[PDB]
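Enquirer: Structure in C-alpha cells, see below.
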Amino acid sequence: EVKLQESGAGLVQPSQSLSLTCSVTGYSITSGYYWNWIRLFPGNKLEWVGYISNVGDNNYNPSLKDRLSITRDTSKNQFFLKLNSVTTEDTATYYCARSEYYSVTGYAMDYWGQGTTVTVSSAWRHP
Amino acid sequence: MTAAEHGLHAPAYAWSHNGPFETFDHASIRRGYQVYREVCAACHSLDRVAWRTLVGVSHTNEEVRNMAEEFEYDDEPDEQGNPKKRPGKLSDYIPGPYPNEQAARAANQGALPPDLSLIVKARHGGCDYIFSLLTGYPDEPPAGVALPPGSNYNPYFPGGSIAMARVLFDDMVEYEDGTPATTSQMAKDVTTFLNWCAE
Amino acid sequence: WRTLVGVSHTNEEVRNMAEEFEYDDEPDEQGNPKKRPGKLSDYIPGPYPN
Amino acid sequence: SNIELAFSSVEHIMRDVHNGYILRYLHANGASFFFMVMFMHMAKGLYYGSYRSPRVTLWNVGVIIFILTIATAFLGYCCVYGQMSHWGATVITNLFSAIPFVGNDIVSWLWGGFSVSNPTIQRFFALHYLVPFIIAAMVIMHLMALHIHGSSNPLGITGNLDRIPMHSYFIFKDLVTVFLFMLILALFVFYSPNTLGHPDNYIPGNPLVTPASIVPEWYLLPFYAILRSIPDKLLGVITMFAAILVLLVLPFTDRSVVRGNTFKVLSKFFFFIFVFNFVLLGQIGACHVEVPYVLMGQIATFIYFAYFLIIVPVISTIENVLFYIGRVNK
Amino acid sequence: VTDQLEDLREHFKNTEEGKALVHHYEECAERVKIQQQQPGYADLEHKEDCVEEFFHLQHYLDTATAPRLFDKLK
Amino acid sequence: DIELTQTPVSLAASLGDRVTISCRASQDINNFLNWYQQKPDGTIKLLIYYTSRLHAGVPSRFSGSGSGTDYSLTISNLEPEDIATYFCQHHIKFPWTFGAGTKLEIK
Amino acid sequence: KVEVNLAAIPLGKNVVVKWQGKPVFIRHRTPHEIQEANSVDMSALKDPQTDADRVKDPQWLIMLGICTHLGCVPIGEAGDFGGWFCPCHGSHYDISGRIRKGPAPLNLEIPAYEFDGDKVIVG
Ligand SMILES: CCCCCCCCCCCCCCCCCC(=O)OC[C@H](COP(=O)(O)OCCN)OC(=O)CCCCCCCCCCCCC
Ligand code: HEM
Ligand SMILES: C/C=C(C)/C=C/C=C/[C@H](OC)[C@@H](C)[C@@H](OC)[C@@H](C)CCc1oc2c(O)c(OC)cc(OC)c2c(=O)c1C
Ligand code: FES
C-alpha cells in the first residue's frame, strides 16, 4: 500500500522559509508519477502549488514560482517543499499528494498526505 | 490446488460395459439416443456421428432412415444455379442445433456448448464424470460461494461454476419401452449412448 | 489482388479495385451472415456462384 | 495434414477405416512402449558399463538415436492436432526462442508464420515421416559399432573364451521377449487404449485456450520437470538439454577399473537411487508448480546431474581402493 | 417412481457418518451467514466458504451410493 | 489561470435526498475535471476523476455528468454521512485550479 | 486489423479475441483493480513498468495473451496476484499483465491500438 507521511515546522515567522517534508512508502518517487504540493487556506479554498516528476522536472504555480523549491531525496524516497519569505497569506494546511497520469483520463491525485497545518506567526516556539 | 479448483472426484459406478469381456448394453444406448434427441440436441451437436452408424446398433435401417429424413440438408443446385434443399439420408451426419459458433453463444449467454461425439474420452473420468455431472447439481451452492449470474453450481466441474444448468428431471422423457424415466436412469442412458458415440 | 501491386497497379489502385466487390465476412454477434468490401488478401471474384 | 482437417482425419481413421482404430492404438501405444523399452535399454547400459571403452562410439550413436526418437514422437503428437498437440508444438518450438539474437527468428521460421498454424502442422507431418528413416539409418550405424566389438555380458569381462552362435540360441530367446512384448502391448491396444494418453488431446486444438489440465506426454515428464526447476527461461532450456547430453560424460567420469555394477555394492545402490530419482522427476512433472514439489524437483534435478558428475567418479574411485586393500596384504 | 440416486443419498445422509458430515457443513453454513451479516464483509478478501465441508459430505455419499445405484436401474 | 466556481456554494440537506452540486470554468475543458471529498477531520480523498470515472473505494451512489464547461456530481443519500466540503479541479493545462467548495451539512 | 465493441464488455470481466492468429486480452478493470495496478512498487518486478506505460485508459487493459516464457495462453482471473496464471510452467501475471513470478522474463506485450467511441481497434 502507498502512503504519504508529512512532517515539518507547523509554524514559521513572517519573512522566514517554510520547510515541509513528505515521506512516501510502498511506492517509489523515481518509479513514474507526479509528486505534488497543495494548500487549503483558512476558509476552504484549494490552490495547487507545484510538483516534481519521477525524473526531476519541476512544474510550479506561476503565483509562487519565485519563492518555492520542490526538491526530493531519492535515497530516502521523499520530496520536499520550501516557500521562502512567508506572509500571513501563506497560512494554510499543506497537503502533499501523488498525481497519476493516463493519456486518456489525464491527471488525478489519488494519494493524499495527512496534511500539515502551518501558521505564519511572530509567536515563539521551542525549537 | 484447492478442492474447488480440482473438482469433486467422480465415483466408480458399475457400468455394464466395464470389464474385458463386456459389450455395451444396446438397450441403454437406444434409450440414450432418445434422451439426447429430446433434451441435449437443442444445444449440443453430434458432428462426428453419421446416421448409418446407428443402424444395427440401436435402431433398424428403416428407423434411422425416417429420423434422417426429418432433417433438411443442402443438395446440388438446380439447372439455373439456384440453391435447393433435400431430406437427409443414411450417409449424412447427425445435425447440430446451431449454424455457427456466434449463434451457439447467443443461445447460451456467451458459453459454447461443446460437441459430444468424443466427450467421454475427452474428459478425465469418462462415463463416471459425465453421469456425475448430470446428476450432481445441488439445488443451492455451498455457503459463501459467489456464483456469477449465469452460472450454476456443480461440484464435479472444475471451479464448481458451470454455464450449463441442470437439465435432467424425473419423467421429462417418455421411454418407448416403458422404463422408469428418472433423472439418474436418463443420465445412465445418455452416458452409455455417448460412450458409443466416442467408441 | 495483392499480386497486382508492384506489377501493374499501385497499392491504392488495387485496394480501390478490390473494395468494389463483396465477400462473406465473419457472422455478427447474433450469428447472422454479413458481407464486407474485398481486400488485398482476397482473390479476384468470379462471375458465377457455381 | 491440413490444420483444418488433421484432427478429423485421425477421427476418420478411428471410425471409418477398417481396423483403423487398431492402427492408431498400435501406433500411439506403440510409441510409449518404444520409450519404455528404450529407457530399459539405456538403464541396462549404465548398469553393466556398456558405455565404456571400446563401446563409446556405440553409446554416442545411441544418445543421438534417443534425441531423434524424442523429436519424432513430438512431431507425431503434433499431427493429431488436439489441445495437447497445439500447445506442445507452441512450447517446444518456442524452446528455441532462448537462442540469443536469432532466437525469435528461428521460431518464426519453424512456424512458417505468426503462430503454430497450417504451415506448421503440414511441415511437422512431412518431417514426422522423414525422421524415422533417419533413425533407421542411425540404427545401422549403431549395429555397425556394436558388431566390431560384439556385446558385453553381465560379468563385465571378456566373452572371447566362450561364445555361442546367434542362431537358434538368441533367435529363439529373443522370440520369447517378442511375444511377451506383443502380449502386453495387445492388452493396452484392445483393453486400455487411452490409459497412457491424455483426454485433452481428444479436443481439437484451440489457438486461444491452453487448458489448465495441460501435461506433457509421460515419457517427456522427467525432462520437463528439469526445465521447470530453473526459474530462468534460458537456463531452463539449457539444463533440460544438458540432461540428455550429460549421458556422453559417463565414459570419462566412470573411474572404475572394472566394467559393470555386478560386483559393486556402492555402485549398485546409487544406480537405483538414480532410477527412482528419474521416476520421481517424472512424478513431479505431472504435479502443479507448488511449494513441496518445486523444491523436490530442484533437489532431484541436482541428484540427476550429481550422479554422472559427482557420485559415479567418487564412488568408483572409492571402490577401486576397497577392492585393493580388502585383500592385498602388505 | 422417485429418482433412485436421490433415495440412496437420502438414506446415507442418515447414517452416523452422514449426520456428522452434514452437521460439520451446517455448522460452517451458520458461521458463514453470520460473517455475511457483519459490517464490512464485502471488503475482506479472506472470505470463508464451505466447499471443503460439502466435498467431504458428497464424497462420503458417493463412496456409498456408487457401488449400489446401478443395481436399481434398468 | 483558469477559474472554477462551484454551485450551490455551501448547501444543506437531510439524510436521504439526492443532492446535486455543479462546477463551471472560464475556458472550455474537455472532461478533465476531478472531484475531491474533504472530511471535517482534515482528511482528503479522491472521489471522481476525468468527469465520471469513480476512484477506488467510492460508492456507486456517486455520479459525474458533464462536458465542455458544465459539470455535476450527483448522489443518492448520505448514509452513514457524507458531510464534507466537495471540491473540483481541472487539468487540461497548468496551472491547475480548484473550486470554491461546497459544504454538505445536515439540517 | 480488428475491432472490439467495448460497450458490450461488462464490469470486471475478460474478453479474448483473435488478432493475427494470436489472442488479445481485454479487461474492463474495476476501480479497485485500477488502484491495485498503479500502487505496486517497481522493486517487486523483474520487468519494471508502470501501469500507465501499459494502458492508455485505466479502464481498459489491452494486451497480447502470450506468456513470454514459452508461448502458452495465461488463464484469466487466476494465480497469486489477482491477474493471470500460465498453466504451462507456473508464471503469474498481475492485474496490469506484469510478470510477478515464474520463468517468464517479460510482462505481457502491449499491442498497438486506438479508441473510437464505444469501440476499440487493435492492430
Ligand atoms: C535419460 C536417462 C535414461 C535412464 C533412465 C532410466 C530409467 C529407468 C529404466 C526403467 C527400468 C529400470 C531397469 C533397471 C536397469 C537394469 C537392471 C539390472 O540390470 O538389474 C540387474 C540386477 C542383478 O543383476 P546382476 O547381473 O548384477 O546379477 C548377477 C548375479 N551374480 O537385477 C536387479 O537389480 C533386479 C531387477 C530390478 C528391476 C528394475 C526395477 C525398477 C522399475 C522402475 C519402475 C517404472 C515406473 C513406471
Ligand atoms: C442431457 C443432455 C445433455 C448432456 C448429456 C450434456 C452434457 C454436457 C457436458 C458433458 C458438457 C461438458 C462439460 C465440461 O466441459 O466438462 C456440457 C457443457 C455445456 N452444456 Fe450440456 N448437456 C446436455 C444438455 C444441455 C442443454 C439442453 C444445453 C443448452 C440449454 C446445454 C448447454 C451446455 C453449455 C453452455 C455447456 C458449457 C459448460 C461450461 O463450459 O461452463 N447442455 N454439457
Ligand atoms: C522440426 C522439429 C523440431 C522443432 C523439434 C524439436 C525438438 C525438441 C526436443 O526434442 C529433442 C524436445 C521435444 C525435447 O526436449 C529435449 C522434449 C524432452 C521436450 C519436453 C517438453 O515437452 C512438453 C510437451 O510435450 C507438452 O505437451 C503438451 C507441453 C509442454 O509444456 C507445457 C512440454 C514442455 O514444457 C517440455 C519441456
Ligand atoms: S509458457 Fe507460460 S510459463 Fe512456460
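By Swiss-Prot numbering, chain B shows 62-260, in order.
So how was this one determined? The header says X-ray crystallography, 2.5 Å.
Every residue gets a Cβ built from N, Cα and C, even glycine.
Reproduced below are the annotations present in Swiss-Prot:
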{"type": "BINDING", "residues": "B:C101, B:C104, B:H105, B:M225", "note": "heme c binding site"}
{"type": "DOMAIN", "residues": "B:88-241", "note": "domain 'Cytochrome c'"}
{"type": "MUTAGEN", "residues": "B:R166 to G", "note": "Abolishes catalytic activity"}
Enquirer: Please work out the number of neighbouring Cβ atoms within 10 Å of the Cβ of B:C101 (heme c binding site), leaving out its own Cβ.
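Expert: Result for B:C101 (heme c binding site): 21 neighbouring Cβ atoms inside 10 Å.
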Enquirer: Around B:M225 (heme c binding site), which residues of its chain at least 6 apart sit with Cβ under 8 Å of its Cβ?
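Expert: B:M225 (heme c binding site) has long-range Cβ partners B:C104, B:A172, B:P174, B:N213.
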Enquirer: Do me a favour and check the Cα-Cα span between B:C101 (heme c binding site) and B:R166 (mutagenesis position); whole Å is fine.
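Expert: Per the Cα atoms, B:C101 (heme c binding site) and B:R166 (mutagenesis position) stand 16 Å apart.
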Enquirer: Please list residues from the chain of B:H105 (heme c binding site) whose Cβ is under 8 angstroms from its Cβ, counting only those at least six apart in sequence.
Expert: B:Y97, B:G157, B:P158, B:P174, B:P175, B:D176, B:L177
Enquirer: Quick one: of the recorded positions B:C101, B:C104, B:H105, B:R166, B:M225, which have a CB under 8 A from chain A's CB atoms?
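Expert: Among the recorded positions B:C101, B:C104, B:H105, B:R166, B:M225, not one has a Cβ sitting under 8 Å from a Cβ of chain A.
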Enquirer: What recorded positions from B:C101, B:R166, B:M225 have a chain G Cβ less than 8 Å from their own Cβ?
Expert: none
Enquirer: What is the total of other Cβ atoms whose distance to the Cβ of B:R166 (mutagenesis position) is within 10 Å?
Expert: 17
Enquirer: Starting from the Cβ centroid of B:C101, B:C104, B:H105, B:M225, the recorded heme c site, name every other residue in that chain with its Cβ within 8 Å, sequence order please.
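Expert: Here the non-site neighbours turn out to be B:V100, B:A102, B:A103, B:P174, B:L177, B:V228.
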Enquirer: Max CA to CA distance in Å over the heme c-binding set B:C101, B:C104, B:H105, B:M225?
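Expert: Binding-site diameter by Cα atoms for heme c: 11 Å.
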Enquirer: With the Cβ under 6 Å from ligand 4 as the test, give me the qualifying entries from the binding-site residues B:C101, B:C104, B:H105.
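Expert: Correct list: empty, so none.
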Enquirer: Using DSSP, would you call B:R166 (mutagenesis position) helix, strand or coil?
Expert: helix
